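Visitor: First the structure, which I've put down as structure tokens, then a few questions once you've had a look.
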Amino acid sequence: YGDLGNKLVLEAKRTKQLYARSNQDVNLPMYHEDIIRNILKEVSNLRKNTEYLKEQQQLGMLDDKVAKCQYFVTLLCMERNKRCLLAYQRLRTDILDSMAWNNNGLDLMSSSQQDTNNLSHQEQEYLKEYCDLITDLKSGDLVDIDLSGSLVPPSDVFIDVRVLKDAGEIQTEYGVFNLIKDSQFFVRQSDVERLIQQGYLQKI
Amino acid sequence: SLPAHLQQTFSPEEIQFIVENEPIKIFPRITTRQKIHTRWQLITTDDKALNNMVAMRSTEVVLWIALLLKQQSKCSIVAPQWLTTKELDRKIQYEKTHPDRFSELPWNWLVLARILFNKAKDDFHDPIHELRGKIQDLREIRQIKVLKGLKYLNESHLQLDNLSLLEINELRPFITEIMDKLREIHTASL
Amino acid sequence: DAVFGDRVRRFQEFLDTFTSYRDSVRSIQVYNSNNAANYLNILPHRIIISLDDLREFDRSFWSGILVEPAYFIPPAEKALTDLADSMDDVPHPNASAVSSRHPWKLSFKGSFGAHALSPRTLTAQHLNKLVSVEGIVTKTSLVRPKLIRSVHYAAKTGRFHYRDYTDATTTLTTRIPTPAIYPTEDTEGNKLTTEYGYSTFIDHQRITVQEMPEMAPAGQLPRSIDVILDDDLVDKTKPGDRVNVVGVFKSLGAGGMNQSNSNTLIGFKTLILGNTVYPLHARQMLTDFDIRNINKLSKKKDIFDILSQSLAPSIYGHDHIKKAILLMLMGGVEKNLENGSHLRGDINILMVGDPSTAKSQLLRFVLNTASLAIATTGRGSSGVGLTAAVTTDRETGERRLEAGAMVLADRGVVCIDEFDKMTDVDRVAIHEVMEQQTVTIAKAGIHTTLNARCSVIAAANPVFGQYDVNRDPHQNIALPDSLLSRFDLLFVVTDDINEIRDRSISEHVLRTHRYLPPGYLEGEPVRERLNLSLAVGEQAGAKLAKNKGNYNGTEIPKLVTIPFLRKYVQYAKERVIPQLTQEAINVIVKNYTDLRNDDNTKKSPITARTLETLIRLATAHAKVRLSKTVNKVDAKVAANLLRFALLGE
Amino acid sequence: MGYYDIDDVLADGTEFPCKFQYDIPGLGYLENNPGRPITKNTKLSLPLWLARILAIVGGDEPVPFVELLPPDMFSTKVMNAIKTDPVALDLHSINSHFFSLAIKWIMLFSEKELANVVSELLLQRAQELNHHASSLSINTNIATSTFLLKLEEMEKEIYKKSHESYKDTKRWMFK
Amino acid sequence: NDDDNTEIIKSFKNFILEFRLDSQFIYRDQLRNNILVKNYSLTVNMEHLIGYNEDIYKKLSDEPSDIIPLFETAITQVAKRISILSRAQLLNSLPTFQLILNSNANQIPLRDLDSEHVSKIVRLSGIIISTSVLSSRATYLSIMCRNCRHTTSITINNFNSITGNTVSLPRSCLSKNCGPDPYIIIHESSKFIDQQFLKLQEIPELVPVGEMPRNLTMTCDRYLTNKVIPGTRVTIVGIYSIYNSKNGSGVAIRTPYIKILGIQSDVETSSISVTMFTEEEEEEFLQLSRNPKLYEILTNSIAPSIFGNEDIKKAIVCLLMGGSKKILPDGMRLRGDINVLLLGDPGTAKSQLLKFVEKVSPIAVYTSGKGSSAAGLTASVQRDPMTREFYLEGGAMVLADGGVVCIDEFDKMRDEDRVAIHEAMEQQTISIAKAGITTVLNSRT
DNA sequence: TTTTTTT
DNA sequence: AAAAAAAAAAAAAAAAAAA
Ligand SMILES: Nc1ncnc2c1ncn2[C@@H]1O[C@H](COP(=O)(O)OP(=O)(O)OP(=O)(O)O)[C@@H](O)[C@H]1O
Ligand SMILES: Nc1ncnc2c1ncn2[C@@H]1O[C@H](COP(=O)(O)OP(=O)(O)OP(=O)(O)O)[C@@H](O)[C@H]1O
Ligand SMILES: [Mg+2]
Ligand SMILES: [Mg+2]
Ligand SMILES: [Zn+2]
């Protein structure tokens, strides 16, 4: 018996559709560790039952065919439970890494989801480790090229930029930009992509 | 990169980039022939033409440099032999008279057309609307031929001798997945 | 031209490829020959093909049939006639019968796909194409013969002459019409006398089929289409039946394209030339292992209560009601005596009770479970319109009786809701049909008695909002005792307020509302579906697939599924006619004498007719256990059930 | 065959009819009264993920514990229905894992007569999928929706991918 | 005579093939997408027609019935040009394409139509009350003679200028010595289209003083059929023309009617059982559904001018959403609606909520309990004036199936009329047994 | 005197 | 040139009856 596991797996499918329709990593939903621990306790029951049945099989009063068929059935049940759990976990890890790869590996809690409370503690420490790896990777031979930069090919040099949020003044190379609220800039493309990804600039 | 399976095909922006990475002829307005000044000394283009240019003489530069100079007043792009009515006419006649072979046309079909129409609106000898309509006619005819040819899809291979870039790009996923499923069925049957 | 010959020979090749149809033809021929002069049934010249085999043989001919039957069916019929003629061998035939020239028209079965429609979906682009439409039978016309080919004789010449007449609806192909003028003069002035008994006449009947109202759009009325069928199958079925008809959908008539038009917005006629008809019935036969399973169930000790509990599992309590319904669905036999006239044979049951105690739901379940049933409401019916109607048929201009509601359900069951809310006038009609099960219509020059042997199940509300248990039972009911004494069994249901029963029924109801159709997720509502893949459809004893009936594990006692129960009812109502014995007589008479003189309060007074109810209940219970004789156990159970229904546990 | 694929995991969960070719005491505990054993030739509806194995183990006449009966989805009725006209068939109604189940069934039992018909079915449906994918807006008929609601789940991803490809190409072309 | 037709067709084809905004030829792309999904139709916006050229608009304004067929055949010529290869020389199952117009002219009410609008394009709006069943009309007729016995084809256009407009049968035969009209119609090998009739009633709030609403008749054909249902506000664009009445009173009478060319509806036939919204609108609906407090937004939005009442508004919203329909293996149905009764003191504005609820719900009817009867709500049995045959016509409660019904003054209705609704609301199916007609009709509201 | 029901 | 009308269903106003 492992039908309950399907209830988990089916749910995961919906989350993928959430990724599919949006086409943007955002608002990962709350976990389902309750059903997971339900499956864990039932599989502990299955394991103890299998151990007991092996005990009586070794005891001599248990039929060999009954013992073997019970063993195979229980083993298949454990196999399906494990498959369901890892099927959930792999997708969760994949979407977590996809989210972590594009935000420069800083987790950006100041400005995706706000609380990140919808993630398990193990998932959060995994996210921290992946951010560590992301920071480490660009610190080696590829220091001159930012791996977490844009992916749109550079098509034009001068674009119009309209302010979205207010700040003070920000220095650049050979100049300084004052982020007055709701103004327009005629600046170089390769200077403001960092701000645009941060959400402080609009109207590319 | 993955970003929702963007790791399997090309986005139209990448196609436009890989097309503008191509050489073209130019008709410069200014002169920078060396005093007999700053060296161009690029890393992915022969700077000799850039350094050795003089006004009102034809020379070859990569496309995006020509576009940048056209954003300024130092450029005059020379259109290819396609972009004229009397060549497109014989081309459409060739498609009409041969209902099975796609006409000979390069990979950069319709992309150079879009870019030149968007930027170099004024340097043409022909009205823009006529050329746009004829290009639209070519697009429709080739689309019809593609639909006609797609009817049969062997599980072994196929030949598409004269498809341009965008036409292949748009059709890649559907065709690939259909033949993958057919191959899976056939192999599973054996 | 020669395309007809090529198609004919190709069809001959196809017929020669398969051997089943030739076997059917020779069986028909030998049966007809055996029925000639050997010390009344005849087999019509029709054979059913399965066009799946035709598709598997030739796609071109199959496509030609299913797209343009006009140019394809007649060649097939001609080839079939030629093959039948060649196989036929009658050295010594008759004279008038040999000139029939029956062409052996065809019938079809198999998968249609996009050509199985509904009366609402039929439209312009489906014309001239073989189709198969489902629906309900609304009304039928009158059988009328029509002429095809006449025979003439002249005394001087001695040469018989024949002229053949065909109309637009007679043949699929349009030809120059011929009037019905009898030619009585030869080319040289000889007198010609029409020879009856040698001419050809075929039956004709028109019916109209209507889409089922259940599958209807949002706030739209059901619609109907016109069907013509002739020759054989001319008077099958009746109004109020679920049918599926396969035929050609064609247009006919000028429609006003001639000078006869009076307005610009005229139209054309549309009509169906039916080829074959099947009883949809939403199948009715018994297999060998089906009979084995029925027998092994019957020989069990406790089949009756299992069958009772099997009825409507979603209704809590009311076990005795379920038992009463089971006994009513398969009631006792009719009795007719050369001197004693007739005795009523089935059971009638009435329900009166406090509101919202699941009476209408059980009545709906009885509607769905029973074979033939019709639903009526007290406020939505008129007594005169319930039994018969005087309407004029359009084609003949003659007024003919139209069957009423309960006449259609003869030998079936009729369920009435809001019975006490009916107009009193209509009630008297009910009494008539409860008196001798016969309705007589004498009006506008028609004097006829119509048979109606149906049983009635009904539910009614008390006079007040709720039943008053401290009052006279007659005080609580608005119906006169004249018809209340007719009903065999009367039940009073009241929802006593007890927290234990409240919790139990709450658990049951909450269990019900958490149900999901198999193979369907819970996030989206129920959608409409397509019909079955085949327009026409049709190792033993070792599987017990649906025989045990226990679909899921919820209680130790067994359960049976609805189709098996209906099969059991069908077997029981035909294969056994039990007879009572003297021991059951002794028990019944003892119980009747005791009950007559118990002399205490009771819900209703008792009289002699209750002994008839005991007899019929014992007969029904004997039918339940499939025995040809009534034993005292059935008398005991009938007495117990009567005591529960009239005294109260 | 992918371990970490959602659709395959879901498709493994469907139930297939099967019969106990062999009689084993003490079984059926997980479905009925545990104390009563299961007698021989008993029909059951077991899930695929265990019926696939229990039909091949043998265990031991090394006959397997279970014998798997032909499922109702693969019936002559459905074969005729799919052959006569596949384009208008609502194959979604028959099952919502039809193609993967077909692949697994044909893998378990090699049958040349299913491969060709299924291949032709999907090949014919692909043309209409392409037809609808090419169409774009710029007042909507029922044909498109009633077709789209009949699809198998595995064709939906092809439809979406093609639709997005065409939409992106159109958007780039017109600016 | 033919030269003018050729010039007009050429001009329309030039307009179709030459009109472009920005970098898009809108109508050619529309034609391609329409042909792909087997919707042989095209939609013309009148403003584009005027802007491209004014003389063609003038000609379309002067004689609509004479001009429209030329355009609707130029469309099919262009479609054949840009969808089928000539292959240096087949099926050709492309009928004449349907032309549908849209415009934004000044509305003209029903009662303002007079003799000066004959054979003119007009725009108007009303309410739909009754719909006729479908019917067939011939477009390509195969005609065979009897004596000479030769075949001929007649092509029929569905536009009528004069009342007759029909060549019934050619006089004499084609070349011996046949009769007047020895021709018959070959029913096989012919082409037929579909036609339907509709009735329009005046909008309630434009009725002039002390009057009764007036009815009008409309004819629709091909794709325009089966698009509306009775009781839905619509906007129609068409031609106002007349047809003679020989079978009919007066002298030289000619009953007028409307030929539908374009229909705009408020519900867009969406509920009439699948979802067809675009991705933008569905995304917006999801975005609103994602709001954490949309319950209060909807509660406030129910009758903003009514002050103070809260639980009643919550109940009204809950009723509008409705329950969840269920079904069971044994056939038992379970109701999926909720029924609310307001039983209050005078002056508390009970009906002011009723008419607003009628306004909000997509399917709603408002009626008084005093002016109602049992036969006038569930089902009414009529009989035809001519053929006398009985038929079933639905009332009010069936007309609002799949929606909600607004009844006020529930007590004033007669006791006999208050018992017919019991089954109609407890089981949602009404049964009729009258004049031999037995029918189980469903009503979900 | 009033409302109900039948003609 | 003519099928045309008896049989039903539904909506009132008057009178008489019961409370
Ligand atoms: N024992 C029961 N088991 C299940 N449902 C029950 C039971 N008793 C009552 N109900 C529920 O009570 C509701 C009453 O519905 P329904 O109108 O059919 O009842 P009723 O007693 O026939 O009422 P009425 O006399 O008003 O027609 C139903 O929804 C039904 O499911
Ligand atoms: N809460 C309220 N806020 C504003 N206006 C109100 C409110 N209650 C009543 N009204 C006013 O009452 C007036 C009349 O109300 P209406 O006649 O619809 O009330 P009702 O309760 O339906 O009456 P009835 O029981 O007599 O049919 C309206 O003009 C409306 O403005
Ligand atoms: Mg009820
Ligand atoms: Mg009011
Ligand atoms: Zn002639």
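All residue numbers given for chain E refer to Swiss-Prot; the residues shown span 20-108, 128-213, 234-306, 319-342, 345-517 in order.
We read in the header that electron microscopy, 3.9 Å was used to get this structure.
For all residues, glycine too, the Cβ spot is worked out from N, Cα and C.
Quick paste from Swiss-Prot:
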BINDING   E:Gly416, E:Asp417, E:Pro418, E:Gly419, E:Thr420, E:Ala421, E:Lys422, E:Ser423  ATP binding site
MUTAGEN   E:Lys422 to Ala  Loss of MCM2-7 complex helicase activity
Visitor: Can you list which of the binding-site residues E:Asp417, E:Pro418, E:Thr420, E:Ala421 have their Cβ under 6 Å from some atom of ligand 2?
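Guide: Result: E:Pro418, E:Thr420, E:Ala421.
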Visitor: Which of these recorded positions, E:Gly416, E:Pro418, E:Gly419, E:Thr420, E:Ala421, E:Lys422, are close to chain B by Cβ (under 8 Å)?
Guide: none
Visitor: How big is the Cα-to-Cα gap, in Å, between E:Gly416 (ATP binding site) and E:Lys422 (mutagenesis position)?
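Guide: With the alpha carbons as reference points, the distance is 8 Å.
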Visitor: Which of the three DSSP-derived classes (helix, strand, coil) applies to E:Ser423 (ATP binding site)?
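Guide: Its secondary structure by DSSP: helix.
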Visitor: Please go through the binding-site residues E:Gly416, E:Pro418, E:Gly419, E:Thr420, E:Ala421, E:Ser423 one by one and keep those whose C-beta falls under 6 A from any atom of ligand 4; give the result in sequence order.
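Guide: Cβ under 6 Å from ligand 4: E:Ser423.
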Visitor: Using a Cβ cut-off under 8 Å and a sequence separation of 6 or more, which residues in the same chain sit near E:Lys422 (mutagenesis position)?
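Guide: Listed in sequence order: E:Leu414, E:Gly416, E:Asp480.
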Visitor: Got a sec? Which of these binding-site residues, E:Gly416, E:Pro418, E:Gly419, has the most Cβ atoms within 10 Å?
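Guide: Comparing the binding-site residues E:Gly416, E:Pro418, E:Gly419, the most crowded Cβ belongs to E:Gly416.
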Visitor: Just jot down the residues in the same chain as E:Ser423 (ATP binding site), at least 6 apart in sequence, with C-beta under 8 A of its C-beta; none if empty.
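Guide: Listed in sequence order, they are E:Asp480.
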Visitor: Determine the Cβ neighbour count for E:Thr420 (ATP binding site): the number of other Cβ atoms within 10 Å of its Cβ.
Guide: 13
Visitor: For E:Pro418 (ATP binding site), what is the secondary structure by DSSP, using just helix, strand and coil?
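Guide: In three-state terms, E:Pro418 (ATP binding site) counts as coil.
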Visitor: Can you count the other CB atoms that lie within 10 A of the CB of E:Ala421 (ATP binding site)?
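Guide: By my count, 15.
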Visitor: Would you mind checking how many other C-beta atoms are within 10 angstroms of the C-beta on E:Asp417 (ATP binding site)?
Guide: 6
